[PDB]
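K.L.:
Following this message is one structure expressed as C-alpha cells.
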Amino acid sequence: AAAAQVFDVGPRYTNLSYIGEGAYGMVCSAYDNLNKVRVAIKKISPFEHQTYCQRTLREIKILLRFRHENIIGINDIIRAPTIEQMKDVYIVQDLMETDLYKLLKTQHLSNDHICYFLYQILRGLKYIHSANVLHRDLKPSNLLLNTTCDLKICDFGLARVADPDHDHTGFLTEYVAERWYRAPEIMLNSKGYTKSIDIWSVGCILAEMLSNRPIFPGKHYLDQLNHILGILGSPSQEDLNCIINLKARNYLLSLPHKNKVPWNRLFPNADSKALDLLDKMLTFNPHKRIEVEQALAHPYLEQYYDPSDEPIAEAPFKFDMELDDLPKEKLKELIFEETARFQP
Ligand SMILES: Nc1ncnc2c1ncn2[C@@H]1O[C@H](COP(=O)(O)OP(=O)(O)NP(=O)(O)O)[C@@H](O)[C@H]1O
C-alpha cells in the first residue's frame, strides 16, 4: 500500500504529493496512469462517526447527481469490494491549482477577475438552487480555481434540501457553517433552510474579493451580529416587524442606533456596479435579499450574463435525505451502494 498514512489508490494513481488535510482524511495530487493527467484524491475515513458518515453520504449523493462546469465532479471512487474490507473511500476529482482563500491571502484581484469569479460562483449556485439544494457553507476555501481562472464550487458536506416552511427557530440557536459567512437571521430566527442564506455568503465573498479581507470577522456567535449591524446599521421598523420571536426582536431593540456605513466608504476604488450588487446581496431582510437569477442579470455581470448558458438541474431533490438518525452501519451500507458504479 503506497503511503504519504496509507494512501492506497492502487496502481492507477501514482506520484502522490500531499496537498493538505481534509474533513475525515488527507488530500493528495496523483498521476492518473490511465488518463495521463494529474488529479486530486481525497481519502475519507468516516465510518467511526455517524456525523462523518452523514456528511460523506450527502456529499457523494449530491456530487454524483450534479453535472455543471462550476461544480467539482467525481471522476472516480476507490473503495474495497466488500463492506467488511471497506475502511477508507478515495474520491478522485479534477486537480485544481488553488482556492479563493489561498488566492485572497496572496493576490490583488483586478475588477475583471472579481467580475469573472462572481459570475462563475452565481452560475454554479443557480444550478445548485435549481436542484432545490442549499450549499450552506460557501466561503473562499470551498471555491477551487485552476491556472486559467476556472472556478468550481466544492464541499457539499453541510448541504440540505431547501425547506422554507420549516426555517423558523429561536434566538441564538447553535449552527455549524463558518461564522464569518453566516446570514444575520441564523443568529436571530433561522435554521438556514432557505436559498437566501447562500446569497448572503456570496455577498460576503464579493466584499472579501474587493478588499482581500473578511467583511464581518466576528470572534464568536454573537460578535458576528455586532459586525454585520456595525456596517448595515440598525434594522428598519419594517425589517424588525418580520422578526416575531420576542428574544431576537428585544435583543435588536436593546442595541444603540447605528446609521448604515455606505459601501463606497468601505471600498472607495470598487466598481460602483459591484457595490450596488453587494448592497443587494447583503440585505438584512432575507425576503428583500436578491435571488441568484436576479444577481446574474445585474449590470455588474452584463459582459457574462447569458441565461441560455446558465443551465438548471434536470432532476431536483424533491425531499430531504432522512439520514438524521440512521445507525452509522446503515450509512456505511448506503455509502457502499452509492459508490458501486465505480467498481470493476
Ligand atoms: N479538486 C481539488 N483539487 C485540488 N485541491 C483540492 C481539491 N479539492 C480539495 N482540495 C484541497 O483540499 C482541501 C479542501 O478540501 P474540500 O474538498 O474543500 O473539503 P474540506 O473537508 O472542506 N477540506 P479542508 O477544509 O480544506 O480541510 C484544501 O487544501 C483544498 O485546497
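Residue numbering for chain A follows Swiss-Prot; the residues present correspond to positions 4-7, 15-354, in that order.
The backbone N, Cα and C atoms fix where each Cβ goes, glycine too.
Residues or ranges marked as active site, proton acceptor by Swiss-Prot: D147. Feature annotation from Swiss-Prot assigns ATP binding site to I29, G30, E31, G32, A33, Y34, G35, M36, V37, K52; the stated evidence is experimental evidence. Under the heading of mutagenesis, Swiss-Prot lists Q117 to A and annotates it as follows: Reduced affinity for DCC. Strongly reduced affinity for DCC; when associated with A-123. Experimental mutagenesis is annotated in Swiss-Prot for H123 to A, with the remark: Reduced affinity for DCC. Strongly reduced affinity for DCC; when associated with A-117. Annotation of the published mutagenesis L155 to A in Swiss-Prot: Reduced affinity for DCC; the original residue is retained in the structure shown.
How buried are the listed features, and what sits near them?
P.N.:
Reduced to three states, the DSSP call for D147 (active site, proton acceptor) is coil. Applying an 8 A CB threshold to same-chain residues 6+ apart, the list for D147 (active site, proton acceptor) reads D165, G167, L168, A169, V186, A187, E188, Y191, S211.
Under the DSSP three-state reduction, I29 (ATP binding site) is assigned to strand.
Taking Cβ-Cβ distances under 8 Å and a sequence separation of 6 or more, the neighbours of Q117 (mutagenesis position) in its chain are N222. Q117 (mutagenesis position) carries neither a helix nor a strand DSSP state and counts as coil.
Cβ neighbours within 10 Å of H123 (mutagenesis position), excluding its own Cβ and spanning all shown chains: 15. A helical conformation is recorded for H123 (mutagenesis position) in the three-state DSSP classification.
Counting only same-chain residues six or more apart in sequence, the Cβ atoms lying under 8 angstroms from the Cβ of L155 (mutagenesis position) belong to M106, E107, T108, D109, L110, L113, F127, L161, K162.
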K.L.:
For the break between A7 and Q15 (7 residues unmodelled), what's the Cα distance in Å?
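P.N.:
Once the 7 missing residues are skipped, the Cα atoms sit 5 Å apart.
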K.L.:
Given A33, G35, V37, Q117, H123, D147 as the recorded positions, which ones have a Cβ positioned under 6 Å from some atom of ligand 1?
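P.N.:
Result: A33, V37.
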K.L.:
What three-state secondary structure does DSSP assign to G35 (ATP binding site)?
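P.N.:
DSSP call for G35 (ATP binding site): coil, neither helix nor strand.
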K.L.:
Grab the ATP binding residues from the record (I29, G30, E31, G32, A33, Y34, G35, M36, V37, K52) and give me their largest CA-CA distance in Å.
P.N.:
15
K.L.:
What whole-number Å value do you get for the CA-CA distance of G35 (ATP binding site) and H123 (mutagenesis position)?
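P.N.:
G35 (ATP binding site) and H123 (mutagenesis position) have their Cα atoms 32 Å apart.
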